[PDB]
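Student: I have a structure here, written as structure tokens, and I will follow up with some questions on it.
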Amino acid sequence: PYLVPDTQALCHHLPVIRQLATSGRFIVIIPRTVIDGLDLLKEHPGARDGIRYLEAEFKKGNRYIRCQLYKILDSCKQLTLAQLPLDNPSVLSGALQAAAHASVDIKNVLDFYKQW
């Protein structure tokens, strides 16, 4: 099963992603648009640690993690490449067309995490 972090998810909830990516129960696909978004943002210190963490997991030999409105739907395009995938952003409950794209779950990081 695939989880795909938002930039916001990585920037603000890195310890949730750490848990999930280390769980070994998921493969974490980090989309190119997110990875490149974080290079831009690393400013925001969330961005700088989002990347640094990701490289630390790479370094430690984690095989369960990879890199590969607008953002929301851009993950969609990267997700239909993998199409049980599942998207992790922030802004949970409260763009209606984005989620309406039928093949993939979008759940808030902490919503997914607390469910998990």
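All chain A residue numbers match Swiss-Prot; in order, they span 855-896, 898-923, 945-959, 976-986, 991-1012.
Looking at the header, which is where the method is noted, we find X-ray crystallography, 2.8 Å.
The backbone N, Cα and C atoms fix where each Cβ goes, and this holds for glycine too.
Below, the features straight out of Swiss-Prot:
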- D860 to A: Abolishes stimulation of RENT1 dephosphorylation (MUTAGEN)
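For each feature listed, report its degree of burial, its nearest neighbours and the pertinent distances within the displayed model.
Tutor: The Cβ neighbour count for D860 (mutagenesis position), using a 10 Å radius over every protein chain in view, is 23.
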Student: I'd like to check the chain gap: with 16 residues not modelled between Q959 and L976, what is the distance in angstrom between their CA atoms?
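Tutor: End-to-end across the missing region, Cα to Cα: 7 Å.
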